Amino acid sequence: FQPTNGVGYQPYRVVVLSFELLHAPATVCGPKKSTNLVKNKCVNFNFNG
Amino acid sequence: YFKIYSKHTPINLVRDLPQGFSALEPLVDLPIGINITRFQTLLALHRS
Amino acid sequence: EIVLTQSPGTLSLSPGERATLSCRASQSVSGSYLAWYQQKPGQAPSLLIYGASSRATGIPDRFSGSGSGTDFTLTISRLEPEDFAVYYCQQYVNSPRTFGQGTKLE
Amino acid sequence: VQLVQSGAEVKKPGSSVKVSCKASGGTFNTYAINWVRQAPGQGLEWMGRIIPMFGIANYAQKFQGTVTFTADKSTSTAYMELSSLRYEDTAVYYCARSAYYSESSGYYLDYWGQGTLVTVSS
Ligand SMILES: *[C@@H]1O[C@H](CO)[C@@H](O)[C@H](O)[C@H]1NC(C)=O
């Protein structure tokens, strides 16, 4: 790789991420988009499933 | 799913299995999904 | 609106060598929605390439794209006298199919 | 495959004109037709596209209200109407092909016509 060169001849760092979709172990998960609490009114609740 | 449940208890005996009641609370749940039909233990030995 | 600027405006100067015609855009060209065109004087433009590097029917593979992101390359491997013509770019990303200003104009 | 273009128009300023791009068989239904200005001694500007099956024409912000696109399903001919000849409207209009589809997302100009020269005179 040379500093003054075409981008085709310039470095690209590649970080290949492999993710299998069975998800039975589920070792890595997203934040899961927790909302806020709105008590004192009838609401459809879903605390932790 | 592999479930390992653990508890600790102080005792004051020389050789027995203590009587009484003790509930073993959960510790960890490994989601491994492999067949297990054989198990073994691992000790430690002293040397000098 | 994604403007395109061709960088070598008159690098050719009746070129006898391989070229490195370029195009750059304000927002990166998404999914290689670019094309090149051959506008021989006194005649209409002829498609030279689509996608990033995909060649064209009746156009030799000596014409070679080499772009990604800010898609920027048209490379004449062995230069021939008849192929001289102002070369244009055009992007199908968001833009109302806008064109560049031409790189091989006398 | 061949998209012959109308001849040069002798249009005095303010006088309207309509170009006549002629599609070969099988060109209109499968493919869209698009118009580029190609102003004299200058670059290429995309006026808009004609979908000749669903009669859909969409124009760029610059040319909106100044040009009208029409196409004839029978006789397979493409037309572009200039509202009036403004002084800068002198140019060499070109009609070309397109994809206007999903599976083929390359919306490039497949085949270009000869071109029509509009001016104050000839
Ligand atoms: C466990 O044994 C079953 C027997 O039917 C087999 O189908 C499965 O593939 C085995 N799993 C592993 C991880 O060896």
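To match Swiss-Prot, the residue numbers of chain A are left as they are there, and the shown ones run 497-545.
Cβ atoms here come from the backbone N, Cα and C positions, even for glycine.
The Cβ of A:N501 (mutagenesis position) lies under 8 Å from the Cβ of no residue that sits 6+ residues away along the same chain. Experimental mutagenesis at this site is recorded by Swiss-Prot as A:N501 to T, annotated: Reduced host ACE2-binding affinity in vitro.
According to Swiss-Prot, the experimentally introduced change A:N501 to Y is described as follows: Increased binding affinity to human ACE2. In the three-state DSSP scheme, A:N501 (mutagenesis position) falls into the coil class.
What Swiss-Prot says about the natural variant A:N501 to Y is this: In strain: Alpha/B.1.1.7, Beta/B.1.351, Gamma/P.1, Theta/P.3, Mu/B.1.621, 19B/501Y, Omicron/BA.1, Omicron/BA.2, Omicron/BA.2.12.1, Omicron/BA.2.75, Omicron/BA.4, Omicron/BA.5, Omicron/BQ.1.1, Omicron/XBB.1.5, Omicron/EG.5.1; May enhance affinity to human ACE2 receptor.
Under its natural variant entries, Swiss-Prot includes A:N501 to T with the note: In strain: 19B/501T.
Listed in Swiss-Prot is the natural variant A:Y505 to H, annotated as follows: In strain: Omicron/BA.1, Omicron/BA.2, Omicron/BA.2.12.1, Omicron/BA.2.75, Omicron/BA.4, Omicron/BA.5, Omicron/BQ.1.1, Omicron/XBB.1.5, Omicron/EG.5.1. For A:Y505 (variant position), other Cβ atoms within 10 Å of its Cβ number 10.
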